[PDB]
There are 2 protein chains.
Amino acid sequence: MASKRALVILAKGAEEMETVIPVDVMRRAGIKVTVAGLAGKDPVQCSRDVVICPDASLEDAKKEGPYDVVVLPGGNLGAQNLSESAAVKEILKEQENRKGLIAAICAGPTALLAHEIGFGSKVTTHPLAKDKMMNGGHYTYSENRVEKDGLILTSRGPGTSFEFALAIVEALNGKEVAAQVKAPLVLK
Amino acid sequence: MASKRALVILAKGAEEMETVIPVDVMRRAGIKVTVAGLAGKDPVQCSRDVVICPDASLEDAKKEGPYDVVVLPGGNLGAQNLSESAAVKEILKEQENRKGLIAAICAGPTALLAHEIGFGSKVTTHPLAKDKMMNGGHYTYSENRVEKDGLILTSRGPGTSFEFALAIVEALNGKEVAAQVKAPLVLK
């Protein structure tokens, strides 16, 4: 019926590749994506100094839910900002309560730990984020490039971002749409 | 001695993944990258509606050369804007005259045709951009994911952007730096 909707939460220090690849691929799949700035409406300085203008502040976007997926990019500093945010905590807890998809990549999954989301799930992260994610043994670790355990979808790094984004597309719009979106990308 | 320098020319309708992946990977390699807005200093609306704030206008950045590489992202409309620009023509002709690297991805190489750059080189493009690039037979076509014929470096699509960016890094900073930058990315 209606198009699916994605909320991508963009914090200072986010990995810009892990932000842009999922936004672009989801839009190719017809998903209505809102890039929401954690700090407000102003441009966001990403980890490698690409500056991205969000579509909306998180403050405004959070009042326009519910979303079919909430997406957490990585970047070490971006994920730390997501992990410290009470607004992010509330959004993720609401998404979990309504059985909606949550997708996080690289260091992004460590914000799930910070907000006590999805405990008892298999997850992956960037190799360098494993110890942080695994503090307390609240998840089971996976080395798969993309991991999905029910409604918790995780992935490892910039180089897994296309696979991550296509897994989101498959979860929301089905395998055929994901395959059709994939072919023009010239993935290996 | 001094750090290498890259000029990335960002036009309305550029493919944002093909802009951000090379910028980020080149910065990981220590290259000083200037994201220069074709139209001026203002934010640029990319093909999938990601909005990127350039570091400088092209008008200003072009006066701060020379650059070790000039990079042309793709996106059908972005490449058409690059192809119509007299400023881009001048920059590319200067870069060719001084035997500097020119790198273009997806539809980006069609701006080389428009500006009569690198004729007689092997090149690749996105499959859907082949006919435009090959009009007149001025290049020899390749299906390699990245193609490099001397100082003309080309590639095929969003899904070849990491390979493209790492090829630029290898050309400017050597194979060892490219390998060191590659490993943390979690490429397949």
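How was it done? The header gives X-ray crystallography, 0.9 Å.
The backbone N, Cα and C atoms fix where each Cβ goes, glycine too.
Some features that Swiss-Prot has for this protein:
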type	residues	note
ACT_SITE	B:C106	active site, nucleophile
ACT_SITE	B:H126	active site
MUTAGEN	B:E18 to N	Strongly decreases enzymatic activity
MUTAGEN	B:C53 to S	No effect on mitochondrial translocation neither on deglycase activity
MUTAGEN	B:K130 to R	Partially compensates for loss of stability; when associated with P-166
MUTAGEN	B:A179 to T	No effect on detoxification activity on methylglyocal-adducted CoA
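Taking the Cβ of B:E18 (mutagenesis position) as reference, residues of its chain lying under 8 Å away and at least six apart in sequence are, in sequence order, B:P73, B:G74, B:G75, B:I105, B:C106, B:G108, B:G157, B:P158, B:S161.
Among the recorded positions B:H126, B:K130, the residue whose Cβ has the fewest other Cβ atoms within 10 Å is B:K130.
The distance from the Cα of the residue listed as 'active site' to the Cα of B:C53 (mutagenesis position) comes to 26 Å. Filtering the mutagenesis positions B:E18, B:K130, B:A179 for a Cβ under 8 angstroms from any Cβ of chain A leaves an empty list.
Annotation for B:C53 (mutagenesis position): same-chain Cβ neighbours under 8 Å, separated by at least 6 residues, are B:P43, B:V44.
Local packing around the Cβ, expressed as the count of other Cβ atoms within 10 angstroms, is greatest for B:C106 among the recorded positions B:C106, B:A179.
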